[PDB]
Amino acid sequence: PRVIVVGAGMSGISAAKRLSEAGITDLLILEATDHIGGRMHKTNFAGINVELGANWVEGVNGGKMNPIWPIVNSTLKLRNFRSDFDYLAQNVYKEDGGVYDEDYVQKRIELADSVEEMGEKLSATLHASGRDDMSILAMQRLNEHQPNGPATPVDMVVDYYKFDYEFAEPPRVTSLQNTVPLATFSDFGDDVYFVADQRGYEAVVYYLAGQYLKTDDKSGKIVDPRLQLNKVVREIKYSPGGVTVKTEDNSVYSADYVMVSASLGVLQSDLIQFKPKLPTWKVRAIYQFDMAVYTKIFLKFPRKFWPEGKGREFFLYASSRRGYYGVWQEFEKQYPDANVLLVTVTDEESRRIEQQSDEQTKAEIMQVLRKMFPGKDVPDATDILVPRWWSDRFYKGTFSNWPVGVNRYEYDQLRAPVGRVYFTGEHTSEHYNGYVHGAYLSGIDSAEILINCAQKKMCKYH
Amino acid sequence: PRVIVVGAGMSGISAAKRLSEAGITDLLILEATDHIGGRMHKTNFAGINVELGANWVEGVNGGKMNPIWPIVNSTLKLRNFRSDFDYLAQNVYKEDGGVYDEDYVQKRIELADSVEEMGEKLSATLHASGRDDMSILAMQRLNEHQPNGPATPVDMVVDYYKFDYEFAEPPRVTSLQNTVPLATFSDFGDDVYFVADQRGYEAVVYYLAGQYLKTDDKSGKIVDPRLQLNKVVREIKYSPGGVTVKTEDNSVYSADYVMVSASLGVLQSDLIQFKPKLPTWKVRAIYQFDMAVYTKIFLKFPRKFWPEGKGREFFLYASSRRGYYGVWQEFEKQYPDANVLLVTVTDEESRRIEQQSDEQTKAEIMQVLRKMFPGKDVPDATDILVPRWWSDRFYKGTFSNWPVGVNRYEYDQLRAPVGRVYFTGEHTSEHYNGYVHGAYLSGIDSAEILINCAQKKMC
Ligand SMILES: Cc1cc2nc3c(=O)[nH]c(=O)nc-3n(C[C@H](O)[C@H](O)[C@H](O)COP(=O)(O)OP(=O)(O)OC[C@H]3O[C@@H](n4cnc5c(N)ncnc54)[C@H](O)[C@@H]3O)c2cc1C
Ligand SMILES: Cc1cc2nc3c(=O)[nH]c(=O)nc-3n(C[C@H](O)[C@H](O)[C@H](O)COP(=O)(O)OP(=O)(O)OC[C@H]3O[C@@H](n4cnc5c(N)ncnc54)[C@H](O)[C@@H]3O)c2cc1C
Ligand SMILES: *[C@@H]1O[C@H](CO)[C@@H](O[C@@H]2O[C@H](CO)[C@@H](O)[C@H](O)[C@H]2NC(C)=O)[C@H](O)[C@H]1NC(C)=O
Ligand SMILES: *[C@@H]1O[C@H](CO)[C@@H](O[C@@H]2O[C@H](CO)[C@@H](O)[C@H](O)[C@H]2NC(C)=O)[C@H](O)[C@H]1NC(C)=O
Ligand SMILES: NCCCCCCCCN
Ligand SMILES: NCCCCCCCCN
């Protein structure tokens, strides 16, 4: 059987790998960009390679092994470090300078954490159909007994840190049942490790690809003609007998099946035309799920003016404006002496920020930093990097988020195949949507459904 | 039977009137503040009385008569004017100076309207169980085929004026099924009339109350001992046989039933302790519904610097920060020669602003106005009025909003009594949650439910 796989990010490469393993080697992987890896991609910033996209292996040291971990930490030995968030309470800055008292902050953190745990108990009891789901916010109101969730500067940045910084959308839009607790942490462990290696977290993808695609002996570049880069799929025609795939440069290919791995945001943008049009139930499922945006703004300074040392890696800015330049990370271990800082924003702020100049964003950030470190001579950043994932047509966002309103059956419709057209990607992982490991596993899972149809003639889905 | 009614807002007075009409006159109305009317309430600003709460009769000129209209327009003849939003396209201000091209804006408005109309068609096909409901934002993504809803500044402000200015929360939190289309307008008509009368919109409540409570013949003031002001209820104890209600000043009262009319926000706050605790089904329904906040910030200036004239009443500021001081109104008709402007904010901005001083807010607004009118010499406002409804423990918000996730059945549980404890208020209105007419009809419906149970044993 010939199979065309659209996209060579983690899930596509992973799916193709599994097909190869089942003996399906008549493959053609069509990648839009000039490289593989997709949302795992590094870039040179001020002389160092930093990650524009995925940066952590999340879910480590628990009851089961996250499949990505051994590759990162053993097979490839990518340089990495465990993130420690235990000292946040000593690092929350006031809108107007200096940090809050540690004991005061630790108490708000403990309250927030208690509400969430009460939320995990409620969640376990909700009907599996998702019909009784509610937003994380409704659960917070219930447990704090207030007509609102966190609303003062400190509680709000603590809330953002706890939720938006992981999901990239506010608790009020997010499904309680599908995110509290989160299987990634429950199954694989509570720790996370930040990859900081010149080769990039994407090395994991190049490694998998190399297990089955041909590579150059001296350069080690993949040279297999089954992988074709710079091929943007613009149309997929499918019928009872097979499928035809057309790219922007006018190439046309045929196969028995096609596996689509493009992000949920690409699917929501109509970059790819399906003929016939996808069924209404499928379309509705595609539009109801959320494609979030998480913007890693890197900044480079001529000298350092922030604290370094124990518990200093992560710090928060308690703005009275929720989510305004709130979560900071300093790189004393990852990029020593580079004088770089990383502030993360998401959702509304990301969209605003992608739409204006980097210079304007840099000036907003400098006012924040000067308010946070009033006693220092804070020098203007000499370089800034604002990743624009929502604006990139091959991504249209950074990762999916399960909103309140999408139920279990609707989520399955999102993953379901349509005739000979199969879907894969992080947004198709039932328990790990959003993550690199969810992309990896979704590729194997989709490939298997295809293998059953193709090899065992078991073609019915659910 | 003796019935205690907690709160003298529209629904409380309305319920008590309906009960009195069924002959249940042994009533005791306990109100926390020193006056009746609740969310319908005026105040003096710049030597004129303006509305801090409700200000429009909404849904007029349609197939059914909005019960409040005749009272406002005929019975009391409160001074009022129909709002015309037809010229908004001529009045959308760029973040940094002047208005956008009118044709460009009119097309953006049309596109937004069209998407909402498709949303109305879709909403009609969803199942009554709510299993296929979605947020209004989800409907916008689906109808426009994009991974996001309105996102440029102009599109966002149009989006804000079309939804947040009515509901006080963003489309992404709002139930499509239960807000588009909205019964208020579908049933009563598309027009809305702004009340600008010195007696205040609250006069409607005073009129209803005087139909059954005693008033002084000279003054006209209510003097009936069945109404007691300054009574903050803090505890309601109930048993299969009756109830006891305790107030902050330490009074204690007994009755056969209690009708609670305090806002959903107050109920989500714990100001009132129930003993025993309300059942879980009740508690969950209470916390799942939303109590929104809509802040009317009034400003007075030494002289006018904004346009006046045809189509000038309403104007928008298209900030790149969604919802930042975005919806403006000027009162050339309402308060001629007063030099007052009104800017409205909601939700996140409302909670941030209630927490800062008036001066800080004034300063923020002066920067926006200066950006809006670069050609003028914009004087600083001499006075500002920032209503703090969310911070006020007797309201904790301005009006309910229906969030995605809650279905009709769970909404109905809000209305459900618990033993002898009955509930009323805008958040219990079957199809008009959030409005004055909804608070009004809710008091009547709640009272009839209690009448049938108490008087005919049909519960
Ligand atoms: C900023 C950011 C931060 C994140 N943080 C983390 C983190 O720390 N840890 C973690 O576990 N996860 C994180 N993630 C999520 C993680 O990166 C993704 O879950 C995963 O990489 C998605 O892989 P995928 O194969 O599902 O999608 P993709 O990587 O998007 O792969 C799809 C491929 O299809 C290509 N393509 C698109 N359209 C077409 C077309 N029409 N024709 C051909 N090719 C096409 C795209 O170029 C891409 O190569 C982050 C992602 C981002 C962007
Ligand atoms: C800023 C704002 C703008 C609005 N705009 C409009 C508009 O233009 N048009 C429209 O139709 N609707 C509008 N509304 C909505 C409308 O005002 C309300 O739906 C309606 O007045 C609510 O009446 P109610 O009786 O349900 O509640 P309320 O008016 O809240 O009455 C409840 C009463 O209970 C009292 N109370 C609270 N706690 C206690 C306690 N512990 N013990 C005793 N008494 C207590 C309160 O003081 C209050 O008097 C607006 C409201 C606000 C606040
Ligand atoms: C990550 O990988 C490193 C690489 O080995 C692990 O460190 C080794 O662990 C074994 C287990 O006892 C030791 O015998 C080696 O001495 C360790 N090497 C070093 C350099 O310390 C490490 O434990 C792995 N981390 C996780 C979280 O799995
Ligand atoms: C609101 O009330 C005014 C008060 O009458 C209405 O205006 C009158 O309507 C009658 C009906 O034919 C006319 O004969 C009078 O001449 C009108 N008075 C004025 C001053 O024009 C008005 O139409 C009402 N508005 C609504 C929406 O009901
Ligand atoms: N710290 C960044 C985490 C990014 C991974 C997406 C997961 C959220 C969706 N459940
Ligand atoms: N434009 C002001 C409207 C206030 C009334 C609240 C209704 C919103 C909930 N349906």
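Numbers in chain A come straight from Swiss-Prot, and the residues shown are 33-494, in order.
Including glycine, each Cβ sits where the backbone N, Cα and C put it.
For A:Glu63 (FAD binding site), the number of other Cβ atoms no farther than 10 Å from its own Cβ, over all displayed protein chains, is 25. Here Swiss-Prot flags A:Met42, A:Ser43, A:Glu63, A:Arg71, A:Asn87, A:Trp88, A:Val265, A:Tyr427, A:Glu458, A:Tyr467, A:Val468 as FAD binding site.
Summarising the annotation, Swiss-Prot assigns substrate binding site to A:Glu90, A:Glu198, A:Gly466 and lists experimental evidence as the type of evidence. In the three-state DSSP assignment, the secondary structure recorded for A:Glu198 (substrate binding site) is helix.
For the recorded site, A:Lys328 (mutagenesis position), the DSSP three-state label reads strand. Counting every protein chain shown, 19 other Cβ atoms lie within 10 Å of the Cβ of A:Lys328 (mutagenesis position). Under mutagenesis, Swiss-Prot gives A:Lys328 to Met with this note: Abolishes enzymatic activity.
Using a 10 Å Cα-Cα cut-off from A:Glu458 (FAD binding site), the recorded positions that qualify among A:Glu90, A:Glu198, A:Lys328, A:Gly466 are A:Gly466. Cβ neighbour count for A:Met42 (FAD binding site): 34 (other Cβ atoms within 10 Å of its Cβ, all protein chains included). Residue environment of A:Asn87 (FAD binding site) contains 24 other Cβ atoms, counted within 10 Å of its Cβ in all protein chains. Least packed by the Cβ count within 10 Å, out of the binding-site residues A:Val265, A:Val468, is A:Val265. On a Cα basis, A:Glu198 (substrate binding site) lies 31 Å away from A:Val265 (FAD binding site). Among the binding-site residues listed (A:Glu63, A:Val265, A:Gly466), A:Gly466 have a CB atom closer than 6 Å to some atom of ligand 5, in sequence order.
A:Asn87 (FAD binding site) is 12 Å away from A:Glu198 (substrate binding site) when you measure Cα to Cα. All protein chains included, A:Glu458 (FAD binding site) registers 28 other Cβ atoms within 10 Å of its own Cβ. Apart from A:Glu90, A:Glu198, A:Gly466, the residues listed for substrate, the same chain places the Cβ atoms of A:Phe199, A:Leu214, A:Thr216, A:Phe431, A:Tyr467 within 8 Å of the centroid of those Cβ atoms. If you take the Cα of A:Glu90 (substrate binding site) and the Cα of A:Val468 (FAD binding site), they are about 9 angstrom apart, rounded to a whole number.
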